[PDB]
There are 2 protein chains.
Amino acid sequence: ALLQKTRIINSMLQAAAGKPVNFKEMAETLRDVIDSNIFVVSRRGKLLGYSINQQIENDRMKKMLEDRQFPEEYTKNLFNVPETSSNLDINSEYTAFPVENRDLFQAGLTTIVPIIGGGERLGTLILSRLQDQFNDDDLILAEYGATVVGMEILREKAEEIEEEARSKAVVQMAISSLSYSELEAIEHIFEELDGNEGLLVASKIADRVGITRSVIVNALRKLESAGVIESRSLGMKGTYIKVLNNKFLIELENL
Amino acid sequence: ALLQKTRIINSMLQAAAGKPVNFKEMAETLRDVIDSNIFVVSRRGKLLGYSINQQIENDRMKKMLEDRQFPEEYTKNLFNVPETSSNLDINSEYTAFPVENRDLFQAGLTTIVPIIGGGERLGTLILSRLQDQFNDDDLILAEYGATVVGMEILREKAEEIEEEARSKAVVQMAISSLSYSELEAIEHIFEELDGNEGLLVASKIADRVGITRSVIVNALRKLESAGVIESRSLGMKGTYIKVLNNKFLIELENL
């Protein structure tokens, strides 16, 4: 019953809007829609999700469902596949696969669609039934489905790193905003500290370090200012901090 | 064969990848694989791109094709469509459209798809033949179709501002690294200046402003460093400069 079938696939997509990416509850969707087996493997060939409904004969797939890694020779060509291969097992004649890719498709009549977003193969969609041949409708669905879980990892991954170089801009911001002293204080602080959690009253360092309180006491708050650290001191008599940004200590040690 | 017609689409989708989003050249690729009229209009109702073959009886649409600005009464109810209107003109019986959108659909047995990604109705997609019914799959194409133009405005507008908020980003930079002095200078400079184009001679400012050539002449380079302005000084005897970022000048005035 076509169109609905998809409109349904679409229904699902619209819906992932805010909610962060989630393959499985989306693999399901394809399973449901296409009534097929569904496994999504990334470029690196880690399964990000899959789903099923009845047991199978495929011995050489589970290996990965236990270490997330699939070895540097197997999934390897699984990737070399230039296009969709339509209907597939262990008894059809073709010289499109080399004799080093024998057992990967294995059990349940398997079909294959490459996931292919922003100009790049981001991975593969395995589908694999047992009996019912893979219909022209049935394909069209996957191709949408792939195309969908296409610009999704895309999405997910941008998300994933656009908030790396957030953190990372942040930190060379604040650090960009200290005096030779202030930062030197900060420096000497965490050289003589451990982790985000830190307590040793500023008072102490000053005399040792030979930077006034006043300042040390301040470099400090400059970080309260672009978030990076937290303390809300307890009337001197001890001074404690914890950090709000992992990429920091890192950077700071990068000095 | 519909699938072909679909995969054909796919192929054009991969091959936008690098190339900067082109609507027409996809409006066509629709009007190809669908065999109909394609018109992509937006949230605000601008016709981004379109694509036809024969001559048409819609009068009330040749309006936007010169001002790009559709009425605050037409496109809007065009916006109001909760979902895909399958076939249309002006003889049928329906209590959807409000008594204020009679002639927008005018020519071509018209059909309607809303474009929705980033969990947002990005705009509307308009197909319109003359006789042939829009079939099931005619839809099926059309929709996915949208869905692409879909996450294309996404990519374009995404692209639009990750680079408006670049300018801004770099100018808040450059400036931010200006000593009060230096800043004082660039200031005094452009206040007695007109547009991105300037020839006024450093020597003469210092005095008139109370600052060393030393520093004027420093603060200038600084912005060429961060490229914001161009000058290749001449051997004094007249300095001439140019601004290479619009956002900049704006920002100055906002200090």
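The residues of chain B that appear here are 2-256 by Swiss-Prot count, in order.
This entry, so its header tells us, was determined using X-ray crystallography, 3.7 Å.
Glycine residues also receive a Cβ, built from the backbone N, Cα and C atoms like all the rest.
All protein chains included, B:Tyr51 (GTP binding site) registers 19 other Cβ atoms within 10 Å of its own Cβ. In the three-state DSSP scheme, B:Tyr51 (GTP binding site) falls into the strand class. Per Swiss-Prot, GTP binding site is recorded for B:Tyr51, B:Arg69.
Around the Cβ of B:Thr96 (L-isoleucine binding site), 5 further Cβ atoms fall within 10 Å across all displayed protein chains. Secondary structure at B:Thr96 (L-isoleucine binding site), as computed by DSSP, is coil. What Swiss-Prot lists as L-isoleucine binding site is B:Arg61, B:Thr96, B:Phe98, B:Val100.
Look at Swiss-Prot and you will find B:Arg61, B:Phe98, B:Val100 tagged as L-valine binding site.
One entry in Swiss-Prot concerns the mutagenesis experiment B:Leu3 to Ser. Its note says: Is predominantly monomeric. Retains the capacity to bind to DNA and repress transcription in vivo, even though its activity is considerably lower than that of the wild-type strain. A 10 Å cutoff on Cβ-Cβ distances gives B:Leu3 (mutagenesis position) a total of 17 other Cβ atoms nearby, all chains included.
Among the mutagenesis experiments that Swiss-Prot reports, B:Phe40 to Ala is described with the note: Strongly affects the ilvB repressing activity in a BCAA-containing medium. DNA binding is stimulated by GTP, but not by branched-chain amino acids. Shown in sequence order, B:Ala28, B:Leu48, B:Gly50, B:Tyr51, B:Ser52, B:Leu126, B:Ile127, B:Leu128, B:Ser129 are the residues of the chain, 6+ apart in sequence, with a C-beta less than 8 angstroms from the C-beta of B:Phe40 (mutagenesis position).
In sequence order, B:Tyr75, B:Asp104, B:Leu105, B:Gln107 make up the list of same-chain residues 6 or more apart from B:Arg61 (mutagenesis position) whose Cβ falls under 8 Å from its Cβ. Quoted from Swiss-Prot, the note attached to the mutagenesis of B:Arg61 to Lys states: Retains some ilvB repressing activity in a BCAA-containing medium.
Secondary structure at B:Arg61 (mutagenesis position), as computed by DSSP, is coil. Under its mutagenesis annotations, Swiss-Prot gives B:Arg61 to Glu the following note: Nearly complete loss of ilvB repressing activity in a BCAA-containing medium.
A mutagenesis experiment is reported in Swiss-Prot for this position, B:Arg61 to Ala, and the note states: Retains some ilvB repressing activity in a BCAA-containing medium. Retains the ability to respond to GTP, but responds poorly to branched-chain amino acids unless GTP is simultaneously present.
Record note (Swiss-Prot) on the mutagenesis of B:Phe71 to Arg: Loss of ilvB repressing activity in a BCAA-containing medium. In this structure, B:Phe71 (mutagenesis position) belongs to neither helix nor strand by DSSP; it is coil. Counting only same-chain residues six or more apart in sequence, the Cβ atoms lying under 8 angstroms from the Cβ of B:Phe71 (mutagenesis position) belong to B:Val42, B:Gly46, B:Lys47, B:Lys64, B:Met65.
What Swiss-Prot notes for the published mutagenesis of B:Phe71 to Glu is this: Loss of ilvB repressing activity in a BCAA-containing medium. DNA binding is stimulated by GTP, but not by branched-chain amino acids.
One mutagenesis experiment catalogued in Swiss-Prot, B:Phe98 to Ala, is accompanied by this note: Strongly affects the ilvB repressing activity in a BCAA-containing medium. DNA binding is stimulated by GTP, but not by branched-chain amino acids.
Cβ neighbours within 10 Å of B:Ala207 (mutagenesis position), excluding its own Cβ and spanning all shown chains: 17. In Swiss-Prot, a published mutagenesis experiment is listed as B:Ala207 to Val, annotated Strong defect in ability to interact with the ilvB and dpp promoters.
For the mutagenesis experiment B:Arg214 to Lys, the note given by Swiss-Prot reads: Slightly reduced affinity for ilvB and dpp promoters. Here the Cβ of B:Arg214 (mutagenesis position) has 15 other Cβ atoms within 10 Å, regardless of which shown protein chain they belong to.
One mutagenesis experiment named in Swiss-Prot is B:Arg214 to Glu, and its note says Does not bind the ilvB and dpp promoters.
Of all Cβ atoms in the shown protein chains, 11 besides its own fall within 10 Å of the Cβ of B:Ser215 (mutagenesis position). Reduced to three states, the DSSP call for B:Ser215 (mutagenesis position) is helix. Under the heading of mutagenesis, Swiss-Prot lists B:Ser215 to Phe and annotates it as follows: Strong defect in ability to interact with the ilvB and dpp promoters.
Under mutagenesis, Swiss-Prot gives B:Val218 to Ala with this note: No change in affinity for ilvB and dpp promoters. Taking Cβ-Cβ distances under 8 Å and a sequence gap of 6 or more within the same chain, the neighbours of B:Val218 (mutagenesis position) are B:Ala203.
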Inter-residue Cα distance where the pair is B:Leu3 (mutagenesis position) and B:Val100 (L-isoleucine binding site), in Å: 37
Chain A neighbours, restricted to the mutagenesis positions B:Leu3, B:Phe40, B:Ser215, by C-beta under 8 angstroms: B:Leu3
Fewest other Cβ within 10 angstroms of its own Cβ, chosen from the recorded positions B:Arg69, B:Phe98: B:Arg69
Farthest-apart CA atoms of B:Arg61, B:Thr96, B:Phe98, B:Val100, residues recorded for L-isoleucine, distance in Å: 22
Of the recorded positions listed as B:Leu3, B:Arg69, B:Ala207, B:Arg214, B:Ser215, the one whose CA lies nearest the CA of B:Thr96 (L-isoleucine binding site): B:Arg69
Spatially closest candidate among B:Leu3, B:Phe98, B:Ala207, B:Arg214, B:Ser215, the listed mutagenesis positions, to B:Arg69 (GTP binding site) (Cα to Cα): B:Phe98
